[PDB]
Amino acid sequence: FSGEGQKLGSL
Amino acid sequence: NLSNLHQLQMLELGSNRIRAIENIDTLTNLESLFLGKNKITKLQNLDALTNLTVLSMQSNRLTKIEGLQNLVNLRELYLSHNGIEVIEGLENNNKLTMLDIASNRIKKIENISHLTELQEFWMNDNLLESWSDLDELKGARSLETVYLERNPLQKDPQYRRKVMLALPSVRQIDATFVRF
Amino acid sequence: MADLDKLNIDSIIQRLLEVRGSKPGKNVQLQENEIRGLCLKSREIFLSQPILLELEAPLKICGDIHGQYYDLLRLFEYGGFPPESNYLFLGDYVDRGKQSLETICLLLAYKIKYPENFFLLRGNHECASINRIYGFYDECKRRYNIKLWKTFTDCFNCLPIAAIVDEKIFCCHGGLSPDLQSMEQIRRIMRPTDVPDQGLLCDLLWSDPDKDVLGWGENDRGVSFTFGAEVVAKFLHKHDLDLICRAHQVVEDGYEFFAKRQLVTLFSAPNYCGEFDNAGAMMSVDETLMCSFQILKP
Amino acid sequence: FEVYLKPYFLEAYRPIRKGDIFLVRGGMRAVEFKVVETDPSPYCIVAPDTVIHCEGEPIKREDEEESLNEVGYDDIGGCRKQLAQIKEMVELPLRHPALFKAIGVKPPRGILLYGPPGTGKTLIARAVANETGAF
């Protein structure tokens, strides 16, 4: 669990 | 040297360092008009164009634009940055499938609810003036491109979703095309 | 990019190669849904990168292409076509004519295929507004409709601003500025952005490397703040900078080394407006931050 | 998540509280993603601009049962006077602290609960804690 550390699901 | 011509279909002699126009509405055999980007502070003549089916007067410095109601019919009419407070010829030339307001000072649209033929109802960089134009546009269902646009009511993301859900008949929604 | 987008990119590359070595004026158009998707992807990718990019050495950085398809094709043939070589335009990448669209499409296709081998910037001649650059807005209005023009404007506003070559040479459009303080506010300034009339990015895009001023002053644009030699020297000393790129000017020699080989005013504008026979040039940046003057035709 | 509920959060104006789990129909199933946290306040409008931090932490159903294991009036019937006294000592003390201030007297900080314990007495404490927002 981490916040703003993994590249996210960009749309 | 732009006075008149017998057989002419396209004309573009704008963007001149001198704001001088000579006989801009002399011929009557044209079908499409592109009067945009006029360096003059006011339009020369626009009431003489009664047979043209396409009007383009976008990004024109001609603040005074009159005679728009003298046309019998016009399939296309662009009045972006025309400097006109209201759009003339809406009742006369009601067979237009496109409409440009370009941050129109008018609160509501001139007979948009009864206008079931304009598929391009664009009002760019709107304040917006009012929501009566929005209600009139939502009343019809034969519109494709609708621009509000960039009004102050778009701050809440839920407002955008509600507007998109309310108006499914518009094929395109300003910038991002409506899923319809 | 996407399957249709990558196919269109390959087709545009082939068309530019077939139009390479010939007269300029290529357009490289596309479909409607495909072009909309490609523009959205390009805007997302360009906005993904920060305002201050970093170049990958070695590279063949060109000057101000001035929206010339022939000049861009010649640079690709000589300096290395994408993605075989990294290209980084200093500024004024789009200008009057129907040849800037092909260059923009080629740069976007190269960035989609290889973002580490494609880069371009804007100056006084490649501004996002028709007041400073009408070679794009007026061309789109005359050729295409307004929706595609708005999409292109949004994609261009969603692009980066500056670039650096191994933190040695600054790939700026013009000269220094007195309003630019540090990179913290530069990287913080994300999409959208545009070249202003006065300020820091305005001085970078419109003004050129000034020597008659010290801290700040008037510029050739009339509103820009062409920072003088003292301002550029202070900025380089504070930021440990050594070189700054300059463009958006009619260079008779193409690549001019100013501030004692600290302002390589490389300009790829050949025969600017016909009367001004400005030379073309490129900045050949090697792997060891070796800036070479790759001159071209005028 | 990104390949199933892609448009469910991208420009979707999802103002859900930080801590909620919603089942999403993805991959011929119903994948529920629990809101781990939010930089904004609990009700944050999840949009494409919102950067949804996501890790590979799968939430076990034990926490789901525990959240479903709330505490209310399930084994307590008729203790209306005691419950009202407790709420007044807590809610009225909190929701109407100005009422106490105008009353010019603090409520009883020390309240004793006599009776047969664990008959709901432990349940009473659990219900209080679940209702109570304070430490």
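In order, the residues displayed for chain B correspond to 181-360 in Swiss-Prot numbering, which applies throughout.
Quick check of the header: electron microscopy, 6.1 Å.
Backbone N, Cα and C define each Cβ position, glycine as well.
Record features, source Swiss-Prot:
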- B:331-360: domain 'LRRCT' (DOMAIN)
- B:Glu192 to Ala: Completely abolishes the interaction with protein phosphatase 1 (MUTAGEN)
- B:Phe214 to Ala: Completely abolishes the interaction with protein phosphatase 1 (MUTAGEN)
- B:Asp280 to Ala: Severely impairs the binding of protein phosphatase 1 (MUTAGEN)
- B:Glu300 to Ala: Completely abolishes the interaction with protein phosphatase 1 (MUTAGEN)
**Message:** For a three-state summary based on DSSP, what are the helix, strand and coil counts in the domain 'LRRCT' (B:331-360)?
**Reply:** 13 helix, 3 strand, 14 coil
**Asked** Which state, by DSSP, holds B:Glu192 (mutagenesis position): helix, strand or coil?
**Response** coil
**Complete:** Same-chain residues at least 6 positions away from B:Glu192 (mutagenesis position) with a Cβ under 8 Å from its Cβ, in sequence order, are B:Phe214
**Request:** Quick one: give me the count of other CB atoms within 10 A of the CB of B:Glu300 (mutagenesis position).
**Result:** 22
**Prompt:** Where among the mutagenesis positions B:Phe214, B:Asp280 do you find the Cβ with the fewest other Cβ atoms within 10 Å?
**Reply:** B:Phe214
**Request:** Between the Cα atoms of B:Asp280 (mutagenesis position) and B:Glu300 (mutagenesis position), find the distance and write it as a whole number of Å.
**Result:** 8
